[PDB]
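**Q** Please find one structure pasted underneath; my questions will follow.
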Amino acid sequence: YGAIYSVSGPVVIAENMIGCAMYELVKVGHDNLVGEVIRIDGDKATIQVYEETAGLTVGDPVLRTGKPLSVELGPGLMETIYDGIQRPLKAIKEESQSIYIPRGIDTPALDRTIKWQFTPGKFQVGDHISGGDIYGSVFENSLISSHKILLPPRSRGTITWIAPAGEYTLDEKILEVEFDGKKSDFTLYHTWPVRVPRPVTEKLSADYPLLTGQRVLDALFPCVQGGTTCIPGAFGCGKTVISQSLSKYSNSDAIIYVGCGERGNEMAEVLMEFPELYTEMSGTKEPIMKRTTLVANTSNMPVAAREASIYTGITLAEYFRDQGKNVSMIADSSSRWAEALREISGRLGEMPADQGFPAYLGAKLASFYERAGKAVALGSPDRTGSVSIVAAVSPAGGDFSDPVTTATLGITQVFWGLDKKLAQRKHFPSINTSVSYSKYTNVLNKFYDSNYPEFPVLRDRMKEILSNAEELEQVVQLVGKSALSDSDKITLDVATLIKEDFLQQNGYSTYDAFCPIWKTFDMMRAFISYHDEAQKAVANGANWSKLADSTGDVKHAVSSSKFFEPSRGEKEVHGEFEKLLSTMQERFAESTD
Amino acid sequence: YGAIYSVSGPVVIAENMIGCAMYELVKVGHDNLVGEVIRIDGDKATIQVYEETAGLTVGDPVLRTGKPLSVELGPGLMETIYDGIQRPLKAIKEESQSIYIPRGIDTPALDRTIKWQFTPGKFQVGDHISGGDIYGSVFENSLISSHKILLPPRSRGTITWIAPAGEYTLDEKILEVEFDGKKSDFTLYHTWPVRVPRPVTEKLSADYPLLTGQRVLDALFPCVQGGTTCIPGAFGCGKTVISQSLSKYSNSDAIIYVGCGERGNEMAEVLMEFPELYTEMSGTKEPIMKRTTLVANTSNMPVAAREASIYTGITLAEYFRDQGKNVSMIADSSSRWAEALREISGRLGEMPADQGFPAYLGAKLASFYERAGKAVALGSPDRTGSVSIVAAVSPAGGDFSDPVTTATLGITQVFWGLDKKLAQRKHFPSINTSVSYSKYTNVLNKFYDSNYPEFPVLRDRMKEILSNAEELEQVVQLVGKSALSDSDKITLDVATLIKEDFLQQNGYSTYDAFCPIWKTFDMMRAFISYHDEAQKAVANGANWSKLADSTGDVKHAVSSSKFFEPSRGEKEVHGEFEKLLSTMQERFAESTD
Amino acid sequence: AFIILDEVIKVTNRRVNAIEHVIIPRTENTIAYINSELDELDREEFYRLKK
Amino acid sequence: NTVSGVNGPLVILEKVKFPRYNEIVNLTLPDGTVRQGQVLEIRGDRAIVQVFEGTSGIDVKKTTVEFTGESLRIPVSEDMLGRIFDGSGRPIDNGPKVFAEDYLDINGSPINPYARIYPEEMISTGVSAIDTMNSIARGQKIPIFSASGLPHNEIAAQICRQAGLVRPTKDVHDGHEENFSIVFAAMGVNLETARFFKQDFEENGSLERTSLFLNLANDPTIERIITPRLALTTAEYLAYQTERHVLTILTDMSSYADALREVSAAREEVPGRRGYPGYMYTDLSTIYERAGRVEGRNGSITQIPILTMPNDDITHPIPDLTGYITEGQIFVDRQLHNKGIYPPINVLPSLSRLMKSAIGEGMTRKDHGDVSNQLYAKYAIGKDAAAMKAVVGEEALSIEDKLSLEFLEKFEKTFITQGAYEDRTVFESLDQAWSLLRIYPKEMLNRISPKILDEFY
């Protein structure tokens, strides 16, 4: 149909376009590379072609698909690995003998090879149905049906034909819909453009616990179900590490991992590691992976795949939420997504803003976060779901004022830090309290108090300790440890202990084991207890030396507690933590008189 | 030929310019001003005209010279002051009653009044001769090697006409060469475009030093021919002195002095001083100037000549390298050559990189360093010659963290730190052992060990002793010198003699700033033998006060070492040092016991 | 007085170290890094207007 | 057709529209010299070329253009070691010729097949600070961050030469079972540098071990960018077709980045942060993506890029970008170099986040990783204490701090101090490391698991 007028860089101009929508997907040239229409100048439409071009001729054919860059939502997304332009990566390996994308491959959006078992819904013939309703379900996992087959949004009618229970393939018809005669047939998959968010019934308040399973978050600033999060940091920050832990431990029923332009070895590691390791609520065959789907993309792999990653992933997440699942979406990193834009603004010749990144940055990040939150699912059964977004970014040389980090921080309500100095001693991730806040902290403590722990009371003293520690440390540096008071010495020690035992997730035998809110609470009871009794003791006359040497064993025990597997009496209160409480009491008394 | 389309500033565009190369020398207007085509858009050639384009209406003719802008390489270079694109300043003084060259005044690069005596080589008619082979020579010097005439590089053939012995002019033909009909005639000079490096048989790493004749250069970290070196700027209250002294004391076969874009006080000083001063090896006929060829630009000269300045000098240096000679290129300063690039960029409209300096900067420096180095000279019986670049890089932001300095140091393997406080007090040179380094040390120290000096032992030890002295000096301030051993006091005592004799040399006296490379080694020998013996003797039962009275005469000699003559029987073995060694051994039995 | 001098010298030795080692390179790194970012915003603008 | 104009490294051709992107064209000068270039931008009845070779002398109707009608691919053979090549797709050194059995593209996806399985095999440099504190794997990417007062070439050569002697000791241990190949590519460095490197490889072993691509600084920026691409093709073929582990030493990586910077200055392309391109991310990526295990899973390409920092800052765009992408960071310090430590590698900010992938356990200890973390932690405390020793004096520092100041000094002078040919096995390094830990008491070593401390002390 159209004919290539020019290729200047990855940017292609082709005449004989009478139309085309925004960001319309095309297959360009005989090669059949990915593209999207960004703009139209005259009859000539400028289309960026984002798969590497080293050999596209002028006057090669241009085929419009007729709809924007879109995603399929349907059966077999779980335990199936995809790119950001929704090509199954497994399908490519077999055919192509190119494990990664080579230049010029056209592989359909889903797997049309794997038959799936369809069972019929509470909607039988003659019944009205509307988008996001559970028309049926597909068995995908050993424990649960993952993919609840939804009628798509922006479709409606009464069902003339319901296919019976049995096996069918993806392209075969299984549903016929009545509304102005045959409105159309439906297939197992449905399509949606990824620049349109999916519509919900209502959004609902975020105040319900999100257990990410990592001690350091639970202790300092927990997230919420419905959360939005920013995390900075630059290599040796433990972001890959916290993703793997996050996937294993996560209470959410789906986790969607987004690789924005990753090392490739990093993607190779996490893929291998989900079936090698076991889940905490049990998992039969590829345990963790059963709950994990990967969108993975490397650093030179298509600029479209990388740009679309956050939208392909957020659309997936919204679909699981409309299904009635709790989703934890990890994107890593939005900063690598931001580089895809920096590149897009130069090529096109549009004028950018500061740091050579465009101004449209701020809108695009904001749109992604607002589609997240906790909501009541669209569809007649009605369920509760969430999309809680944890989004990684990277500072430009210790500069946190770079447009990407500042923008994400603008939109977020939770900020979790990352300190370079503390990572060097091996404490990554490294969250303090002067580089981090959470608005959810206040409601979240109220909900944890209820469940069992004393957390809110301990949280306040814990915050104070860290806040004083920093200030007191500046005096040690400059003046020396000769200007201190004895209570201030106490604040320094307890603090050093907190730094190691929560923030560090680095091994010494084994990478640290699942620590819940309950575990995390016990650690806090022992550190806070140490501090109170010791200050009383010094106030009331007593040696510093006597008190520190005496705590001794108790300190070794809390350090290593996290390596030991949870439950050692109970999850709730361990016998190992219970006993220390007595030891402090016995010491306090010896010291006083 | 072409017709002027526009004159917008000193940039002039001309139409109707075909077969116009991209380095093409052109003469603009009726006046014949020098210009060169930086760019071409279509039929129109965009020219930077280096001279004032005042009086130039649109419609004046543009006449191609028919070839790039080249520099002439041949007899009658030495004892001439030149422009940045080689135009004799001296010749303008005769004609014009001007120092400088004013607009509408051009002249040829070599003088045609002067005639030189051409002597044939070892090739006669009918011989095949090859690129760079010695076709003849001219002798017009007796103090140094003269201008040996080569067959032009990248040129081969059989010689139809070899002019016999007699005086010919530089202009006049002395060769016709048969290579596909008459190849052309050639003359006594050859033209070579200066933005093209001259070939040589092969390039090698450096390994071969020569007389620097400034003690501190050899002693602290050796000075090598075929080297890459950074020297700090000072803007003529410190810069000028070290440059004048390096030209005068170094008895390198040639020296090529390039002032890129200087104050004009410094240019004025180097020209008047060179005939006035005496060689350090004997001979008259304007001593130092006869060895010197000067390119001298103040900042006032056209900007293309300032940019060109180093390129022309480097071609000059490279030409003499094929004759087999050792050259010092002393260039002052690269920051000022860099300033030209910045100016030329803004005039074109080129977008630069950091601090307003282009991006052509880093690659042009890398290309520049490699032209300089050691090579086996081209020409049939083969010799070795070298080109050693010492380039000053001054403040260009008031710091040394600016792009010009930071780029150069990296390619450079040597830094010599001038000291400001000592420089303001007029000790030149006075190189700081803290900031300085040479990565040439290893290969060189092995070279001098071969030749006859104990050089590796003494140089390494020189450095350690001084470094050690700063650390011991601090113990004297805070604890006290009295509680410290005799050994430590000695470490300092010796460092002060090494500092006084070498480092604090005065380039206003020749019995205090001119001594041969062997002589400089003999002085350093003297101090080291004393250090070991002094520490040995205090251990066997002596005191600082006792030691000082006892060494006496040898200590006084070492203090007086610099005042001594460059010879005593030879200028390579100084008999007074060899006998001093005996007096030291005899003194050590007496002192110790 | 002599005991009093000994107590003061220690506070004084501490300060002379403190300024050199901590303060002076903290001022240097902050000033230069902000200078470099500030000039960048200004330069890119000129290039965008020109383009 | 014929050259229309020339504006810097960009050449304006007035032509006809049949050419494809990166299709080779050859510029015929009036001298009758041919130089090669590839079309960077194509439009109707015209092109913009970037010429690899040269950038001046280009005429109008006296000059001519000729089309090759093949977009650039590199002629790759597996008989490339020992053979001398030049960074231009052919030797201009008059060295042994390249030959072709495949021609492979440098776009960054020819047929590219990489890691679906992460590195697990340890590869040693014979140097303790590298191996123990960070570890190197059969796909690991580690940047050598160097300076203008450090000698970058001496360290570059040091790491490579000593990793060739260790690597067959590791073959016998059954860490490996396949060949080792070196691919050395030098792009746009001085003559002095180039000569030096070749001399270094000869002394240790031979130059049969390595393949050489030599590119001279006087040759353009456009040449410099193609130079690593040539290295990538070499390495991917060897791994893919003949199940060899390939080690690439890419010097200088900074050289390549400045080149990118030049083709946005003399282009109308607006640059990003600090005058470095906006599409700088993609250019760098191309080198780093083409790494990891190669299909069959006995072949590999492992990368050690060599960066020289010009300002020596960690706010400069080149070191920052590289670091996020690469699997490790090795920081080499000017202050150690000065003091008399060779190698003078500071591990204070050297970190790997893919620390697990980097270490080995089937041909190295399991204790290797546990000890390294503790060492790093104890080094860091020893640095905090060093600043405090200058300020406060020894007039208030604690009993615990004193142990940490001693550890710091013993650690620089023993562990990081090694002979020029002295190679340490990874097991021997543990013994050395255990000597360093041994002065601290059992209550200071509290962070480590009890099991390990009672076992090995």
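Throughout, chain B uses Swiss-Prot numbering, with the displayed residues spanning 25-283, 738-1071 in order.
Technique stated in the header: electron microscopy, 7.6 Å.
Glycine too: its Cβ is placed from the backbone N, Cα and C atoms.
As annotated in Swiss-Prot:
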{"type": "BINDING", "residues": "B:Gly257, B:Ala258, B:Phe259, B:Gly260, B:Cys261, B:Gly262, B:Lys263, B:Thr264", "note": "ATP binding site"}
{"type": "MUTAGEN", "residues": "B:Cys738 to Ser", "note": "Reduces splicing reaction speed. Inhibits splicing; when associated with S-284; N-362 and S-737 in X10SSS VDE"}
**Q** List the residues in the vicinity of the ATP site, defined as same-chain residues other than B:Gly257, B:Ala258, B:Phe259, B:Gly260, B:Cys261, B:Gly262, B:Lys263, B:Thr264 with C-beta within 8 angstroms of the site's C-beta centre.
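**A** Apart from the listed residues, the neighbours are B:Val265, B:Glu744, B:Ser872.
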**Q** I'd like the Cβ neighbour count for B:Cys261 (ATP binding site), meaning other Cβ atoms within 10 Å of its Cβ, all protein chains included.
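**A** Neighbour count, Cβ to Cβ under the 10 Å cut-off: 11.
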**Q** Provide the three-state secondary structure of B:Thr264 (ATP binding site) computed with DSSP.
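**A** The three-state answer is helix.
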**Q** Check the DSSP secondary structure of B:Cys738 (mutagenesis position), expressed as helix, strand or coil.
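**A** The residue in question, B:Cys738 (mutagenesis position), is strand (DSSP, three-state).
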**Q** I need the CA-to-CA distance for B:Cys738 (mutagenesis position) versus B:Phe259 (ATP binding site), whole Å please.
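**A** Checking the Cα atoms of B:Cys738 (mutagenesis position) and B:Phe259 (ATP binding site) gives a distance of 13 Å.
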**Q** Quick check on the recorded positions B:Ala258, B:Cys738: which one has the highest count of other Cβ atoms within 10 Å of its Cβ?
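**A** Answer returned by the neighbour count: B:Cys738.
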**Q** What are the sequence-distant neighbours of B:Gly262 (ATP binding site), meaning same chain, six or more residues apart, C-beta distance under 8 angstroms?
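**A** Same-chain residues close to B:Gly262 (ATP binding site) (Cβ under 8 Å, separated by 6 or more) are B:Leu896, B:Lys898, B:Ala901, B:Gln902, B:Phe906.
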**Q** Whose Cβ, among the binding-site residues B:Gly260, B:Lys263, has more other Cβ atoms within 10 Å than any of the rest?
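**A** Result for the most crowded candidate: B:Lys263.
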**Q** Relative to the Cβ position of B:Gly257 (ATP binding site), how many further Cβ atoms are located within 10 Å?
**A** 20
**Q** Compile a sequence-ordered list of residues in the same chain as B:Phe259 (ATP binding site), six or more apart from it, whose Cβ lies below 8 A from its Cβ; state 'none' when nothing qualifies.
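**A** Non-local contacts for B:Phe259 (ATP binding site): B:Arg741, B:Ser872, B:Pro873.
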**Q** Check each residue in the chain of B:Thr264 (ATP binding site) that is at least six apart in sequence and keep those whose C-beta is under 8 Å from its C-beta; list them in sequence order.
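**A** Looking at Cβ-Cβ distances below 8 Å from B:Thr264 (ATP binding site), excluding near sequence neighbours, one finds B:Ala258, B:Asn743, B:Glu744, B:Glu747.
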**Q** Helix, strand or coil for B:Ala258 (ATP binding site)? Use DSSP.
**A** coil
